Amino acid sequence: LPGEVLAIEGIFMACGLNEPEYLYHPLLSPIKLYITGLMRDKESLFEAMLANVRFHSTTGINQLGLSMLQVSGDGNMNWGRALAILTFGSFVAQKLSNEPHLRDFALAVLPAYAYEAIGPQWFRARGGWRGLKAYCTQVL
Amino acid sequence: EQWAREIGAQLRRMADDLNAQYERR
Ligand SMILES: [Br-]
Ligand SMILES: [Br-]
Ligand SMILES: [Br-]
């Protein structure tokens, strides 16, 4: 495994930018396949979120990062919230792909926001990516 | 003008449905 923030960026690359990873990973590759399915099925809800939100800017990407932190503002985390955060970041990446500079700022900051939003200690104390995959196979 | 919390609540609601699937017997 590459490191949490790095792995999340890869998830945004594979799921948001639809950039097929060249090598298969036992844990991350199925997770990426699950998040893509979540984007497809819940596209309408993600569109509703960002409907009247002006996020195509560095200021907007900052607020998108704040949006991730708002998920766990009550101090609670589960793999459901973790998936919503990771899928939301991927969806954001997809909408910024045709704007190189904004896309790259998103890739630069949002992986760290998603990781913090989940909670680094909670992530590690619940099995990390193995725990997430197990949750995915059971729910999706 | 701020819209981060509303998105946070909508992500929470989306997570609720996933957790409902996890808890389904
Ligand atoms: Br915009
Ligand atoms: Br741009
Ligand atoms: Br598994």
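Quick note: numbers on chain B are straight from Swiss-Prot, i.e. 131-155, in order.
According to its header, this structure was worked out by X-ray crystallography, 2.1 Å.
Here the Cβ of each residue, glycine as well, is placed from N, Cα and C on the backbone.
In sequence order, no residues are near B:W133 (mutagenesis position), counting only same-chain partners six or more apart with C-beta under 8 A. While the structure shown retains the original residue, Swiss-Prot records the mutagenesis experiment B:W133 to A with this note: Impairs p53/TP53-dependent apoptosis.
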Collapsed DSSP category at B:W133 (mutagenesis position): coil
